[PDB]
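Chemist: For reference, the structure I am asking about is given below.
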Amino acid sequence: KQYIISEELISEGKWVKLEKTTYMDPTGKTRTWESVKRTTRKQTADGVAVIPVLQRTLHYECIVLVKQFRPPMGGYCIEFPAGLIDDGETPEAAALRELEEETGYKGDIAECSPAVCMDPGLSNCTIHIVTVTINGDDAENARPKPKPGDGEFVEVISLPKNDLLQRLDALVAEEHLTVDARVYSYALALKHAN
Amino acid sequence: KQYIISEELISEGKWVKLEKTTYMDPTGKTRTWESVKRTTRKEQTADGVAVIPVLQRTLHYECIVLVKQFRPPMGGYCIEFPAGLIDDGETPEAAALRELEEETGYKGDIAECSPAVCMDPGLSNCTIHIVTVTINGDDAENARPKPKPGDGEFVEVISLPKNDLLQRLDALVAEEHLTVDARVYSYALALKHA
Ligand SMILES: CN1CCN(C(=O)c2ccc(F)c(F)c2)CC1
Ligand SMILES: [Cl-]
Ligand SMILES: [Mg+2]
Ligand SMILES: [Mg+2]
Ligand SMILES: [Mg+2]
Ligand SMILES: [Mg+2]
């Protein structure tokens, strides 16, 4: 029933554009929507976000997260390792690379989602969510070497998967940080699972 | 270390703006960022709510109630948690219960409400509260739930068993062009990993 008729550039930057989208509502009535897109896609998706499951024997399984200053938020956020996928990179390869860059950990692909939307009322940004395990007992992960590209400043925060939501709520309480919605949703479902 | 120096408007629409953000990096170097923000945020603790709605029904498996809508930014149909912006002076809990009723017909009961979490913090300042709500599907109020879609809202309801949520999402994705939301996919993934 519904579809795009046309778009109108409102404003284009180096990284992001605002369009005014004209679409046909299912009654036959034409309507407008202000939409954001990145200027960077070719690709399966804009980005990958990595769920990294750090597995060490005789230890709790942890989920590895990153803390970074996010200029649009004006503050520090707690997030899954993530970045944009390069021209000709697969989502998997991007995932392993971003994970190593942001955390120093070297991991193995467990599974890879289809492209999923980030905020579909506002943008067209999509990602692949990529579940990766990290054999934390392997010598290559003993003193993990985080290799940031230019301007990245990433703190690594590993939390136990069995108490993830309580641990995240504590950090928010004591630290004035914003947790990412996908991180919080995953933590919620860990508690909700039956 | 890091903080905002200035926020210069690039373009302001009726509902979304684009800003040039100048900030201080942790090396003491000034950098900039293109940031998206909504124009609708007042004193609300967040832009919006998303509802994790747990439909409970004696001798049924618990379902997660989802919605499918056309999303003009995406140019297609998306499957999401029920969600909407918080009205000025409305509480997040109130906004969740109202939005859930408008989009699905169901009258829920509040279970928990997250702090403000960031939607896509490399891109925008947008935040939500994620509100978990139980729906007593044995209550006669919830028997034949009628959506009250607002002007230009056209929402289909999709209830899926919690115990098979990821496989059922994968099946819906397999059989038609539609994108699953990242927060939904994240929650379904954690249901599997638990
Ligand atoms: C009230 N009508 C006007 C048209 N419409 C929008 O243009 C819109 C509102 C907020 C957004 F963030 C956005 F991206 C788009 C909403 C429905
Ligand atoms: Cl796993
Ligand atoms: Mg990143
Ligand atoms: Mg990176
Ligand atoms: Mg909505
Ligand atoms: Mg609504």
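Just so it is clear, chain B uses Swiss-Prot numbers, and the residues here are 14-207, in order.
Just so it is clear, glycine is given a Cβ too, placed from its N, Cα and C backbone atoms.
Found this in Swiss-Prot, in case it helps:
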{"type": "MUTAGEN", "residues": "B:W28 to A", "note": "Reduces affinity for substrate about 8-fold. Strongly reduced catalytic activity and strongly reduced affinity for substrate; when associated with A-46"}
{"type": "MUTAGEN", "residues": "B:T45 to D", "note": "Phosphomimetic mutant; unable to generate ATP in the presence of diphosphate"}
{"type": "MUTAGEN", "residues": "B:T45 to A", "note": "Impaired phosphorylation; generates ATP in the presence of diphosphate"}
{"type": "MUTAGEN", "residues": "B:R51 to Q", "note": "Reduces affinity for substrate about 15-fold and reduces catalytic rate about 17-fold"}
{"type": "DOMAIN", "residues": "B:57-197", "note": "domain 'Nudix hydrolase'"}
{"type": "MUTAGEN", "residues": "B:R84 to Q", "note": "Reduces affinity for substrate about 5-fold and reduces catalytic rate 67-fold"}
{"type": "BINDING", "residues": "B:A96, B:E116", "note": "Mg(2+) 1 binding site"}
{"type": "MUTAGEN", "residues": "B:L98 to A", "note": "Reduces affinity for substrate about 6-fold"}
{"type": "MUTAGEN", "residues": "B:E112 to Q", "note": "Catalytic inactive mutant for both ADP-sugar pyrophosphatase and nuclear ATP-synthesis activities. Reduces catalytic rate 6300-fold"}
{"type": "BINDING", "residues": "B:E112", "note": "Mg(2+) 2 binding site"}
{"type": "BINDING", "residues": "B:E112, B:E116, B:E166", "note": "Mg(2+) 3 binding site"}
{"type": "MUTAGEN", "residues": "B:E116 to Q", "note": "Reduces catalytic rate 2000-fold"}
{"type": "MUTAGEN", "residues": "B:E166 to Q", "note": "Reduces catalytic rate 120-fold"}
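How about a rundown of where these features are and what they're close to?
Modeler: For B:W28 (mutagenesis position), other Cβ atoms within 10 Å of its Cβ number 17. A coil conformation is recorded for B:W28 (mutagenesis position) in the three-state DSSP classification, outside any helix or strand.
Counting only residues at least six positions away in the same chain, the Cβ atoms of B:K33, B:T34, B:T35, B:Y36 sit under 8 Å from the Cβ of B:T45 (mutagenesis position).
Secondary structure at B:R51 (mutagenesis position), as computed by DSSP, is strand.
Cβ environment of B:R84 (mutagenesis position): B:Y90, B:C91 lie under 8 Å away, each six or more residues apart in the same chain.
Under 8 Å, Cβ to Cβ, and six or more positions away along its own chain, B:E116 (mutagenesis position) finds B:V80, B:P95, B:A96, B:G97, B:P160, B:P162, B:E166, B:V168, B:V170.
A C-beta separation below 8 Å, combined with a sequence spacing of at least six in one chain, links B:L98 (mutagenesis position) to B:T53, B:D60, B:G61, B:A108.
In the three-state DSSP scheme, B:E112 (mutagenesis position) falls into the helix class. Within the same chain, residues at least 6 positions away in sequence whose Cβ sits under 8 Å from that of B:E112 (mutagenesis position) are B:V62, B:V64, B:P95, B:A96, B:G97.
In the structure as shown, the Cβ atom of B:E166 (mutagenesis position) sits within 10 Å of 14 other Cβ atoms.
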Chemist: Around the Mg(2+) 3 site recorded as B:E112, B:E116, B:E166, what other same-chain residues have a C-beta within 8 angstroms of the site's C-beta center?
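Modeler: So the additional residues around the site are B:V80, B:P95, B:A96, B:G97, B:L113, B:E115, B:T117, B:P160, B:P162, B:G163, B:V168.
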Chemist: Taking ligand 6 as the reference, state which of the recorded positions B:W28, B:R51, B:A96, B:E112 have a Cβ closer than 6 Å to one of its atoms.
Modeler: B:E112
Chemist: Cβ under 8 Å from chain A: which of the mutagenesis positions B:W28, B:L98, B:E166 qualify?
Modeler: B:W28
Chemist: Taking ligand 1 as the reference and 6 angstroms as the Cβ limit (strictly under), which mutagenesis positions among B:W28, B:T45, B:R51, B:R84, B:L98 are close?
Modeler: B:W28, B:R51
Chemist: Within 10 angstroms of the C-beta of B:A96 (Mg(2+) 1 binding site), what count of other C-beta atoms is obtained when all protein chains are considered?
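Modeler: Around the Cβ of B:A96 (Mg(2+) 1 binding site), 23 other Cβ atoms lie within 10 Å.
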Chemist: Which state, by DSSP, holds B:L98 (mutagenesis position): helix, strand or coil?
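Modeler: Reduced to three states, the DSSP call for B:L98 (mutagenesis position) is strand.
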Chemist: Same-chain residues six or more away whose CB lies under 8 A from the CB of B:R51 (mutagenesis position)?
Modeler: B:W28, B:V29, B:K30, B:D60, B:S137, B:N138, B:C139
